[PDB]
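A single structure is presented below for examination.
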Amino acid sequence: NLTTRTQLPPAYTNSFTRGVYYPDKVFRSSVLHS
Amino acid sequence: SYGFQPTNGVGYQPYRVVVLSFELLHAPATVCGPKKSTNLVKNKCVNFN
Ligand SMILES: *[C@@H]1O[C@H](CO)[C@@H](O)[C@H](O)[C@H]1NC(C)=O
């Protein structure tokens, strides 16, 4: 069907400091949590 | 398949199971117990629920 849209090997990128989510639904202010 | 017969022993009889799973210490709750709701007071040492 719609196979082979184009031909190219995948590239790679540096994610940096990305992908961090909120671990829990508890409000915390001015603190360091591990 | 299960051969649930009325003549079968207690070991081989149908048994209905409901498992209730709930999670505490989480987001705002929706399902709650049948408890009343007293008015809200401020600047006064009081018990709260
Ligand atoms: C290509 O055509 C149909 C059209 O409905 C599409 O849904 C389907 O993915 C494809 N069919 C194949 C690859 O056999």
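Here Swiss-Prot sets the residue numbers for chain B, with the shown residues being 494-542 in order.
Just so it is clear, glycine is given a Cβ too, placed from its N, Cα and C backbone atoms.
Pulled the feature table from Swiss-Prot, pasting it below:
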| type | residues | note |
| --- | --- | --- |
| MUTAGEN | B:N501 to T | Reduced host ACE2-binding affinity in vitro |
| MUTAGEN | B:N501 to Y | Increased binding affinity to human ACE2 |
| VARIANT | B:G496 to S | In strain: Omicron/BA.1 |
| VARIANT | B:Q498 to R | In strain: Omicron/BA.1, Omicron/BA.2, Omicron/BA.2.12.1, Omicron/BA.2.75, Omicron/BA.4, Omicron/BA.5, Omicron/BQ.1.1, Omicron/XBB.1.5, Omicron/EG.5.1 |
| VARIANT | B:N501 to T | In strain: 19B/501T |
| VARIANT | B:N501 to Y | In strain: Alpha/B.1.1.7, Beta/B.1.351, Gamma/P.1, Theta/P.3, Mu/B.1.621, 19B/501Y, Omicron/BA.1, Omicron/BA.2, Omicron/BA.2.12.1, Omicron/BA.2.75, Omicron/BA.4, Omicron/BA.5, Omicron/BQ.1.1, Omicron/XBB.1.5, Omicron/EG.5.1; May enhance affinity to human ACE2 receptor |
| VARIANT | B:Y505 to H | In strain: Omicron/BA.1, Omicron/BA.2, Omicron/BA.2.12.1, Omicron/BA.2.75, Omicron/BA.4, Omicron/BA.5, Omicron/BQ.1.1, Omicron/XBB.1.5, Omicron/EG.5.1 |
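Quick one: where do these features end up spatially?
Other Cβ atoms within 10 Å of the Cβ of B:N501 (mutagenesis position) number 12 in total over all chains.
Secondary structure at B:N501 (mutagenesis position), taken from DSSP and collapsed to helix, strand or coil, is coil.
For B:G496 (variant position), other Cβ atoms within 10 Å of its Cβ number 6.
Non-local neighbourhood of B:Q498 (variant position): B:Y505, each in the same chain, at least six residues away, with C-beta under 8 Å from its C-beta.
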Going by DSSP, is B:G496 (variant position) sitting in a helix, a strand, or coil?
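Its secondary structure by DSSP: coil.
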